[PDB]
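One structure is given below, encoded as structure tokens.
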Amino acid sequence: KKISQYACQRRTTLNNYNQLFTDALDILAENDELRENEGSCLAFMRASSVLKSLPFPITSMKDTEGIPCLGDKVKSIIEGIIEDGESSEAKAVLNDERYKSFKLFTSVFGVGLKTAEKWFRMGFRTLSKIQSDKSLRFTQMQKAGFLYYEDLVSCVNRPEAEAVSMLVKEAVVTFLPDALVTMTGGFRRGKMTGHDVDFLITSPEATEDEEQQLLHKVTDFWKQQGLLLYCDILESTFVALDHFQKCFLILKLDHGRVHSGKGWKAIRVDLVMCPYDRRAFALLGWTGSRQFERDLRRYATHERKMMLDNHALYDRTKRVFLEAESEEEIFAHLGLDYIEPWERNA
DNA sequence: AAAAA
DNA sequence: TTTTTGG
DNA sequence: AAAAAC
Ligand SMILES: Nc1ccn([C@H]2CC[C@@H](COP(=O)(O)OP(=O)(O)OP(=O)(O)O)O2)c(=O)n1
Ligand SMILES: [Mg+2]
Ligand code: NA
């Protein structure tokens, strides 16, 4: 009957009855990220996450009793929204010049907190003024970010994600016919949209060399068809992103392939290749959500004295690595009831 | 910013 | 009170 | 040797 402070001990489905509160908390968290207040940022992200798990809307302050991750500052914000349907705090952030510039600049692929801060201090306020500047030097990632901006800023829907899945699977089985391809991320959690389409690729019989060459073979095949708009292949190195071999792509998705102008759409696609025995850890890590993953690792450390990541699960007391053929086995090792992928939308 | 140590 | 917050 | 990419 007691709501846990850990997302991995909550069922969070896509039906959010508290969007008025969580949209405001998400804006306040984002501003704290920009102001480098990591602590206050994480407190607003946890409060937003717990409200997303509620099976009813908050309509009075009494409704917040017993809910964790809701301290005094957060309850003041909830009180203000109950008062007149708006957050004065979130409204002030939305009107702030630094906040507006950071949101706009980081909306470009290849632009993060550091580059957005640099451009703001240089006096830039619009993407048109940045792009047309003759002194600025752009990374290959930023050039692609600006060239395919309108397509990348529009969300990827389910017919588009499915069309991408078909392309990925048909390219992959051409070089590794026994390979298992799984769509991960938001779409695996039941989402109708996303900023990208992510896939986990694994093969039970492939060699170390075959496993290494698959992403190169698949991207060369797409490069030949003129479908590869951007490609960054990070070699495996198996504290940041995981060491598995991965690639961050922009693919040309022809309209004819989508069962739902220029006749195509630029789509952000990420592919991850992992060894067959680590497929459960990689699937769990790549399914998300971000908050679900954070709390899984926090719970493992603080409550079980275990260490979890996308590649393994280590027990510090028994001094052994724990092995798993499925996500269910990882949850069981952690002493957690199994949370379905569509229930991990924390 | 909130909860654990 | 001080420490931790995915790493 | 910094920045972005999850
Ligand atoms: N900081 C992060 C970012 C991502 N992930 C994991 C969970 C999701 C997976 C994919 O990353 P995203 O593409 O950013 O995830 P998303 O769930 O697919 O959100 P969206 O539907 O907008 O693409 O990696 C994580 O553990 N920590
Ligand atoms: Mg995604
Ligand atoms: Na960006």
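In order, the residues displayed for chain A correspond to 148-385, 395, 397-417, 425-510 in Swiss-Prot numbering, which applies throughout.
Placement of Cβ uses the backbone N, Cα and C atoms for every residue, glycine included.
Under mutagenesis, Swiss-Prot gives A:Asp170 to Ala with this note: Almost complete loss of exonuclease activity in TDT-L; when associated with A-29 and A-473. Decreased transferase activity in TDT-S; when associated with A-29 and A-473. DSSP assigns A:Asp170 (mutagenesis position) to a helical segment in the three-state reduction.
The Cβ of A:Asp343 (Mg(2+) binding site) lies under 8 Å from the Cβ of A:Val303, A:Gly332, A:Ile431, A:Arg432, A:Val433, A:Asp434, each on the same chain and at least six residues away in sequence. The 2'-deoxyribonucleoside 5'-triphosphate binding site annotation in Swiss-Prot covers A:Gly333, A:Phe334, A:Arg335, A:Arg336, A:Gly337, A:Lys338, A:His342, A:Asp343, A:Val344, A:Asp345, A:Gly449, A:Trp450.
Among the mutagenesis entries in Swiss-Prot is A:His342 to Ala, noted as: Nearly abolishes enzyme activity. DSSP classifies A:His342 (mutagenesis position) as coil under the three-state reduction. Long-range Cβ proximity for A:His342 (mutagenesis position), meaning a same-chain Cβ under 8 A and a gap of 6 or more residues, is found for A:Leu299, A:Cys302, A:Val303, A:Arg432.
Marked as Mg(2+) binding site by Swiss-Prot: A:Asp343, A:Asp345, A:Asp434.
Under the DSSP three-state reduction, A:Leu398 (mutagenesis position) is assigned to coil, being neither helix nor strand. For the mutagenesis of A:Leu398 to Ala, Swiss-Prot gives this note: Nearly abolishes enzyme activity. The structure shown keeps the original residue.
Annotation of the mutagenesis experiment A:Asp399 to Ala in Swiss-Prot: Nearly abolishes enzyme activity. Sequence-distant neighbours of A:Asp399 (mutagenesis position): residues of the same chain at least 6 apart with a C-beta under 8 Å from its C-beta are A:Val436, A:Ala446, A:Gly449, A:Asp473, A:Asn474, A:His475.
Annotated Mg(2+) site A:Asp343, A:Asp345, A:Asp434; additional same-chain residues within 8 Å of its Cβ mean position, judged by their own Cβ, are A:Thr331, A:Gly332, A:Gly341, A:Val344, A:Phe346, A:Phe405, A:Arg432, A:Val433, A:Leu435.
In the deposited coordinates, A:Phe385 and A:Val395 are the last and first modelled residues around 9 missing ones; Cα to Cα they measure 13 Å.
Candidate recorded positions: A:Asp170, A:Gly333, A:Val344, A:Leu398, A:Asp434, A:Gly449. Those with a Cβ under 6 Å from ligand 2, in sequence order, are A:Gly333. Selection of the recorded positions A:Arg335, A:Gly337, A:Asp345, A:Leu398, A:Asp399 by a Cβ distance under 6 Å from ligand 1 yields, in sequence order, A:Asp345.
Sequence-distant neighbours of A:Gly337 (2'-deoxyribonucleoside 5'-triphosphate binding site): residues of the same chain at least 6 apart with a C-beta under 8 Å from its C-beta are A:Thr160, A:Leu161, A:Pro505, A:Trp506, A:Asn509. Over all protein chains present, the Cβ of A:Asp345 (Mg(2+) binding site) has 23 other Cβ atoms lying within 10 Å.
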